[PDB]
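Worksheet: one structure, shown below.
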2 protein chains.
Amino acid sequence: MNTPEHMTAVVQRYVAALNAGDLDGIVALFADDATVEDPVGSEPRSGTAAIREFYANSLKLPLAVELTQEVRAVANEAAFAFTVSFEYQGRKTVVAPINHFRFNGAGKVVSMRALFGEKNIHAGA
Amino acid sequence: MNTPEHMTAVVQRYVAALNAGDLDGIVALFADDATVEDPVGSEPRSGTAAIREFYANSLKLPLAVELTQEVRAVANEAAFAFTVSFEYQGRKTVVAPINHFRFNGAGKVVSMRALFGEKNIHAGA
């Protein structure tokens, strides 16, 4: 069936799969056709194919991804605020996006939009 | 015309028109042809007429709405994380939704969705 409980489950694992570098795991909450539009607007990674590797291209640095708030889940949809912190060449950065998770009627996730902009990134000089 | 910088203002002015019960303000921020979905799951209201009367009923009990984090906007699209606090029969109650708006080239909120479930309503007894 599904359930907010399950969508607040799938969200916790998605962050954990990420927060570990775990790449197979990030691919398993999704369906085989689900879409990815990150950042929101750009051309969308479709099929498991461009997804894994999209998650690949970003996981190249130890990303610390914690949930900065309570997940909100209702009617196949799941929203959640969070952080993405990463270092490279002595500087500290922090992306603050909001994902919008559309789950299909099977239990898996079927579209991931993630909202952030130049404002929602906090890097030092 | 648009820009992420404009959306944070429309967010901020929604939050304001909520606290102070500024109805015109609220309805102003929207499209003359926009819809409301509070919560996601419910049937859509539409036409300024259908929106005002809705927002009319949300402001019977005073609303201490508060934004809990930086609002995130990219691609004519804006999401935020907030709480709508309010009291009835001495009970402190709070809502903790994540909303999503979507603008147009005109900068008028042409779609409001409110996302929160039972786990995201914080009142004791």
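Header says: X-ray crystallography, 2.0 Å.
For all residues, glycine too, the Cβ spot is worked out from N, Cα and C.
For reference, Swiss-Prot has these:
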type: ACT_SITE; residues: B:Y14; note: active site, proton donor
type: ACT_SITE; residues: B:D38; note: active site, proton acceptor
type: MUTAGEN; residues: B:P39 to A; note: Perturbs active site geometry and lowers activity
type: MUTAGEN; residues: B:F116 to W; note: Slightly lower activity at neutral pH. Increased catalytic activity at pH 3.8
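Feature map: annotations from Swiss-Prot on the structure.
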{"residue": "B:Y14", "record": "active site, proton donor", "Cβ within 10 Å": "25"}
{"residue": "B:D38", "record": "active site, proton acceptor", "Cβ within 10 Å": "19"}
{"residue": "B:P39", "record": "mutagenesis position", "Cβ within 10 Å": "17"}
{"residue": "B:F116", "record": "mutagenesis position", "Cβ within 10 Å": "23"}
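The two recorded residues B:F116 (mutagenesis position) and B:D38 (active site, proton acceptor) have their Cα atoms spaced 9 Å from each other. Proximity to chain A, defined as a CB-CB distance below 8 A, holds for B:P39, B:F116 out of the recorded positions B:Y14, B:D38, B:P39, B:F116. Reported as a whole number, the C-alpha separation between B:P39 (mutagenesis position) and the residue listed as 'active site, proton donor' equals 17 Å. In the three-state DSSP scheme, B:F116 (mutagenesis position) falls into the coil class.
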